Amino acid sequence: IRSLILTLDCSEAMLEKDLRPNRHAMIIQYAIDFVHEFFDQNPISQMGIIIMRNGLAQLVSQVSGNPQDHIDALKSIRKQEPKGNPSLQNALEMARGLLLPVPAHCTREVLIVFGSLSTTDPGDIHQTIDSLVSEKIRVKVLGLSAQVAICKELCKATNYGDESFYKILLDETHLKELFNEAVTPXXXXXXXXXXXXXXXXXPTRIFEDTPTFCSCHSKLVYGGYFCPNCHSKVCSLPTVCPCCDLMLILXXXXXXXXXXXXXXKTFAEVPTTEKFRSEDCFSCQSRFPXXXXXXXXXXXXXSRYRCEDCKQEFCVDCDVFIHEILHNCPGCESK
Amino acid sequence: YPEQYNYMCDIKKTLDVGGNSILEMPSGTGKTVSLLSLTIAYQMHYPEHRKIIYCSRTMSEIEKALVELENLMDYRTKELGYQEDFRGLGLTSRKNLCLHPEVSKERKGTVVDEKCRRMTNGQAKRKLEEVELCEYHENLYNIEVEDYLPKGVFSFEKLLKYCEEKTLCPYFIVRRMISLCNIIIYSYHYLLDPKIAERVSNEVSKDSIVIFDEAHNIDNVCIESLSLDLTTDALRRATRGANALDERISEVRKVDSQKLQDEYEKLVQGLXXXXXXXXXXXXXXXXXXXXXXXXXXXXXXXXXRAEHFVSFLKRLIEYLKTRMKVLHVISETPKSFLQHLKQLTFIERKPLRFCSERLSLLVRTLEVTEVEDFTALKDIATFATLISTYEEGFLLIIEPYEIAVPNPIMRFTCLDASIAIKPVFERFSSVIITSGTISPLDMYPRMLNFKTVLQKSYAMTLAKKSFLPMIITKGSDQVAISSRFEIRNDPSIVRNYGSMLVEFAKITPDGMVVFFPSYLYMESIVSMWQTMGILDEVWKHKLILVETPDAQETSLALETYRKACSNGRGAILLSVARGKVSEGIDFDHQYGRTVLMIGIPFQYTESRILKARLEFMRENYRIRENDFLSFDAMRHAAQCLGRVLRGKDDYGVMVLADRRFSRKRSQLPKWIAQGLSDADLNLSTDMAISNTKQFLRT
Ligand code: SF4
Ligand SMILES: [Zn+2]
Ligand SMILES: [Zn+2]
Ligand SMILES: [Zn+2]
């Protein structure tokens, strides 16, 4: 569904001592964690890692849905020293070369981790910006410390003229938060066009391994997925079958679809003196006063959470928990 | 916005009551206030009563006033849907408002008015007894051209293109449209010009509102109205000019002497008044401002002709050569110099009336006039008009001999500036005086005596977006003392200061503009700096304003700055606060987000002019040895402070060195004094806080 291109800054400016021990190692590690979370909340999505080193853009992880390739590609960067200077234009041109074969019904995202305060580009970057906006490519830049006007014009131009995507990071925790923000999709207002895709297989799991089989690598396996079209037994991933080009999805597509469908209804905070109901939680059992800062003014007040779709009481930890995972409110299942 | 609305109320009450007001506007947010306040103030009375007389110091402010005036026209025409009599006349440079010198001359010098006088004389000569007319003429005085402006705004650029399309000349359109009483946007060198202020004063016909914009260099303009340096070469040009006058005497006495006798009779009968009342569209000469001079009944050399004027003129220039060939140090009192001249030869105190008339007579007898000789005759004529009149505060001075070859110079020192500004307080009223680089605003009631009201800036909010720190400790506190001398001392300490500039420029690579008190430090650090990594890592290239500034060089440096900042590169702008181009166009990240100041501004001392004006102001206001090292430097530093402020939506930081800055005020007096190394990390945090508070305060 999504096609994100992770462009990490790997130049001499990354050798400075801001993060611990340096910016490069923390960006690599947090990039590995970003690969984990991204492939955990986006199963049938694509990733591609490019680095900006030695004044050039170097593709280190081809566009694929297997996280292990990105993990190894990120492990190879921390064993070398980030030298040279960053090149935004070359990275955006190569990102274009990786996002052009992507179908129009799939989003094209480019996430740039920019630590330096200056880039080294051959040609005019504004023409590359015009090319990015023309072919519809959403660009998000996580810059370090001071702002760059080129990043403002790029993030604003690549998002329907709206500026709210050039995120400034000031610490490791902030960078983690931005990473987390790139996991979640962005249902923007769009420009109203047509959408649909067709042909998505569902596999049958083969447990046989006495003679083994493989139609994508011709190697030994312990069992493999079955294509309902070309009838090939390949390595197991819910992505595209490489023998006739169609998906092999299962309950994962339903999972991410329902995750994108979650309304996440925050329960209204109503004091016990206003609800006139005993302290109760419907997901567990709560006899704990929430408020008690003062004497009888706060202890006898407390806070009861309310789901209005069923008029039920809950405590805060369960509102947070059902906001993180699970469908909202067990009381909405009983009528 | 309420802050600017308070200034709107102040402009309203001062326009309705007071005759003059000293209004202090915040830098970057006070240009669009008076432009609408004046128009609405004109509409509340009745549509056509007083007119906007906006006065700026540069042409960029004139263009900004024109485009903002167009924003006023669109603003008033998009909210009501009714079309009114449009105003707005752009009075710019003569070379930039003419089309013929770009077709054949291909020059942008100051002699375009001479060629325009050749074309005008061609028109007059093809309308009298006979070069071509020009490009297009004889239709610039008609009603249609007089109505092309009130029906549609055509100012400067729109007037240049409109004249290039409609086949017209913009000079006569503007000149004929000064009497139309539109919104004229000219500079201070035109309101107080000993050659332009007379005609403008006769065409505007007074009864308007004058707007002194950025009125902080008014004393500088009043000083620049005189002081002409006689550097021995003007004596040779005056000698060759006298020889040319003798040749012209032989020519008019050779065959055609009837016109000289007829014009001579016009002088004996109707004098200078009739001579200037008969001629129309003829080139004029210089004059010590006739409205300020007030001298009538100009007799033509005690009723004499031209041979006597060139004889007494040869004696006068020879006396000048005699007074310029002396020992070395000598000061002149203009009265004692006139008395000594009378002791050498009697000529009385009337060579002024003898120049203003004889120059016009020669013009009326000349058809092929040489430019250098006539120019030298105009210089000697001005010197005569200013040794014959205007003596109170005037001080003739001779430059000492310092080798003695490059030396014979004679400069005249002007008089009190209050005299020069004076006529506007009888011609006009409710003259609004606005400036964003005035602090304190008490040196304008003191120096230049006039009764007015004082209104200071009352706008100060969002202090977290206007980082204003100052640097005192440079790691050793040894460059802040050596950077205050007229001539630099200990070059190694200056090299250490430059190294501190390399470290500071490396810490904050996001557009840097550095201002220097003089070009000596720049030329000393640019010769051999022992370092260049800032140009090799963060700045790619450096921008240096030449000690001899050039228009195309400065333009290519500014465009190079905008393109360098629009490519994510940045460049250090090593400029001088005392140099050319004070700038004023910001409101963008293309300008230097961080501005560096090398100490405090300094004025060149050990000069006879600073001692003459020093003792003169000492006798006037008794502000001796105190205001010439804090007021002028305060204005020069405020010229750099005004570039940092560019609206509350933008941010910036300006680093001022030296502790002496605490002795002077500043715009937005919220400053913290700490070291420079600490200011590196402080600015490192400000470059993120300024980026975080934006979306939080919105
Ligand atoms: S009429 Fe106009 S174009 Fe011709 S010389 Fe005069 S100013 Fe220039
Ligand atoms: Zn298949
Ligand atoms: Zn609970
Ligand atoms: Zn519910």
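Think of each number as a place in line: the chain as shown, counted from 1.
Determined by electron microscopy, 5.8 Å, according to the entry header.
Using N, Cα and C of the backbone, Cβ positions are placed for all residues, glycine too.
B:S27 (ATP binding site) falls outside any helix or strand according to DSSP and counts as coil. What Swiss-Prot records for B:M25, B:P26, B:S27, B:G28, B:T29, B:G30, B:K31, B:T32 is ATP binding site, and it gives sequence analysis as the kind of evidence.
A sphere of 10 angstroms centred on the C-beta of B:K31 (mutagenesis position) encloses 18 other C-beta atoms. Among the mutagenesis entries in Swiss-Prot is B:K31 to R or A (Swiss-Prot position 48), noted as: Loss of ATPase and DNA helicase activities but not ssDNA-binding or ATP-binding, impaired removal of pyrimidine dimers. Loss of RNA:DNA helicase. Extremely UV-sensitive.
Swiss-Prot documents B:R94 to H (Swiss-Prot position 111) as a published mutagenesis change and attaches the note Intermediate level of UV-sensitivity. Counting only same-chain residues six or more apart in sequence, the Cβ atoms lying under 8 angstroms from the Cβ of B:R94 (mutagenesis position) belong to B:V112, B:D113, B:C116, B:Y171.
In the three-state DSSP reading, B:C98 (mutagenesis position) counts as coil. Swiss-Prot documents B:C98 to S (Swiss-Prot position 115) as a published mutagenesis change and attaches the note Extremely UV-sensitive.
Around the Cβ of B:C116 ([4Fe-4S] cluster binding site), the number of neighbouring Cβ atoms within 10 Å comes to 19. For B:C98, B:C116, B:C134, B:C169, the entry in Swiss-Prot reads [4Fe-4S] cluster binding site, with the evidence type similarity to another entry.
The mutagenesis experiment B:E214 to Q (Swiss-Prot position 236) is recorded by Swiss-Prot, whose note states: Loss of 5'-3' helicase activity of TFIIH, transcription still occurs, has no effect on DNA translocase activity. The 10 Å shell around the Cβ of B:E214 (mutagenesis position) contains 25 further Cβ atoms across the protein chains shown.
The note that Swiss-Prot attaches to the published mutagenesis B:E214 to K (Swiss-Prot position 236) is: In rad3-1; abnormal sensitivity to UV irradiation, defective excision of damaged DNA bases. Under the three-state DSSP scheme, B:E214 (mutagenesis position) falls in the coil class.
Sequence-distant contacts (6 or more apart, same chain, Cβ under 8 Å) of B:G436 (mutagenesis position) comprise B:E24, B:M25, B:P26, B:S27, B:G28, B:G30, B:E214, B:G642, B:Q667. In Swiss-Prot, a mutagenesis experiment is listed as B:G436 to R (Swiss-Prot position 461), annotated with the note In rad3-2; abnormal sensitivity to UV irradiation, defective excision of damaged DNA bases.
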(Q) Same chain only, sequence gap of 6 or more: which residues have a CB within under 8 Å of the CB of B:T29 (ATP binding site)? (A) B:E3, B:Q4, B:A459, B:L645, B:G647, B:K648
Q | Neighbouring C-beta atoms (10 Å sphere around the C-beta of B:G28 (ATP binding site)) | A | 18
**Q.** For the binding-site residues B:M25, B:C134, the one whose C-beta sees the most other C-beta atoms within 10 angstroms
**A.** B:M25
Q: Starting from the Cβ centroid of B:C98, B:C116, B:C134, B:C169, the recorded [4Fe-4S] cluster site, name every other residue in that chain with its Cβ within 8 Å, sequence order please.
A: B:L99, B:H100, B:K115, B:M119, B:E135, B:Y171, B:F172
Q | Between B:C169 ([4Fe-4S] cluster binding site) and B:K31 (mutagenesis position): CA-CA distance (Å) | A | 31
**Q.** Rounded to the nearest Å - Cα separation of B:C98 (mutagenesis position) and B:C169 ([4Fe-4S] cluster binding site)
**A.** 7
**Q.** B:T32 (ATP binding site) and B:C169 ([4Fe-4S] cluster binding site), distance between Cα atoms, whole Å
**A.** 31
Q: Measure from each Cβ of the recorded positions B:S27, B:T32, B:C98, B:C116, B:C169, B:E214 to the atoms of ligand 1 and list the residues where some distance is under 6 Å.
A: B:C98, B:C116, B:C169
